[PDB]
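S.K.: Once you've had a glance at the structure underneath, I'll fire off some questions.
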Amino acid sequence: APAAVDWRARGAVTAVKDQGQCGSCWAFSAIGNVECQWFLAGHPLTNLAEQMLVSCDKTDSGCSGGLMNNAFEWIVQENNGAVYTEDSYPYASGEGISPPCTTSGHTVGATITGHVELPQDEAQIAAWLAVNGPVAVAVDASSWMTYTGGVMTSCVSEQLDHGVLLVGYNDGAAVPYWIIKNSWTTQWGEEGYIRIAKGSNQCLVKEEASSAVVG
Ligand SMILES: *CC(=O)[C@H](CCCC)n1cc([C@@](C)(NCc2ccc3ncccc3c2)C(C)C)nn1
């Protein structure tokens, strides 16, 4: 694979968002991945609606959590592949309460046909990401609250508790790293991003990687 990749260099990644006090990280991880995959299939970059998942995907648990893989499955099996625009279905769960689903009057921003669950191996995930784009991952983020910047070497790596988006890596750096988009505003971390050391399963990053498939 290339020594380094950063999909932000192509304009493939939307701006950092804010999940607020809702346990909706699963939705931000899944939607961020769909946004990037939609752009990379040769279509324009479009902000898509976490709130569609939080309120309407009844196979997940709203502000009480979910699974990116369930989200991808709901989109295909229950929503005809469709993902609405953020522009047409804005986030409304910042206080921790998910409002009931609105089915009407949103606008379709993207479609997907399925998803893949990637091998539990950082080199294999990197190789897939280098060609196919950003990848949704679960991590242990219990040690992340106080992170401000640099390449994390000390991640507490015990229990998956958070969903984020891998957008790149750099194997040529003094400490090789992953580049991860979070959903905790641009005030957190490196303008909303974190770098973690690559190659030692930091934060359990290899354990539950997946992506939407766009035709
Ligand atoms: C990150 C975040 O906002 C929440 C924290 C918990 C909610 C207060 N989060 C964590 C997850 C993970 C770990 N999945 C847990 C989970 C919760 C509910 C649920 N419902 C149905 C099926 C499966 C579920 C799993 C996720 C990052 C892998 N999700 N939200």
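All residue numbers given for chain A refer to Swiss-Prot; the residues shown span 123-337 in order.
Looks like X-ray crystallography, 1.2 Å, at least that's what the header says.
Cβ from N, Cα, C; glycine included.
According to Swiss-Prot:
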ACT_SITE  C147  active site
ACT_SITE  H284  active site
ACT_SITE  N304  active site
VARIANT   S186 to G  In clones 1800-2 and 1800-4
VARIANT   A204 to G  In strain: RA
VARIANT   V286 to L  In strain: RA
VARIANT   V286 to F  In clone 1800-4
VARIANT   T308 to A  In clone 1800-2
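So that I understand the layout, could you describe where these features sit and how close they are to other parts?
M.R.: Secondary structure at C147 (active site), as computed by DSSP, is helix.
Its own atom aside, the Cβ of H284 (active site) has 21 Cβ atoms within 10 angstroms in the protein chains shown.
Within 10 Å of the C-beta of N304 (active site) there are 28 other C-beta atoms, taking all protein chains into account. Annotation note: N304 (active site) sits in a coil segment as assigned by DSSP.
DSSP gives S186 (variant position) a strand state.
DSSP classifies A204 (variant position) as strand under the three-state reduction. Cβ neighbours within 10 Å of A204 (variant position), excluding its own Cβ and spanning all shown chains: 16.
Of all Cβ atoms in the protein chains displayed, 27 besides its own lie within 10 Å of the Cβ of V286 (variant position).
Sequence-distant neighbours of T308 (variant position): residues of the same chain at least 6 apart with a C-beta under 8 Å from its C-beta are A137, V138, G314.
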S.K.: Sorry to bug you, but what's the C-alpha spacing from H284 (active site) to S186 (variant position), rounded to the closest Å?
M.R.: 12
S.K.: Taking the Cβ of each of the recorded positions and counting other Cβ atoms inside 10 Å, which one has the highest number: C147, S186?
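M.R.: Top count of Cβ atoms within 10 Å goes to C147.
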S.K.: Which of these recorded positions is closest to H284 (active site) if you go by CA atoms: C147, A204, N304?
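M.R.: Result for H284 (active site): the nearest of the recorded positions is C147.
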S.K.: Among the recorded positions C147, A204, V286, report those whose Cα falls within 10 Å of that of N304 (active site); none is a fine answer.
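M.R.: Qualifying among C147, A204, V286: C147, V286.
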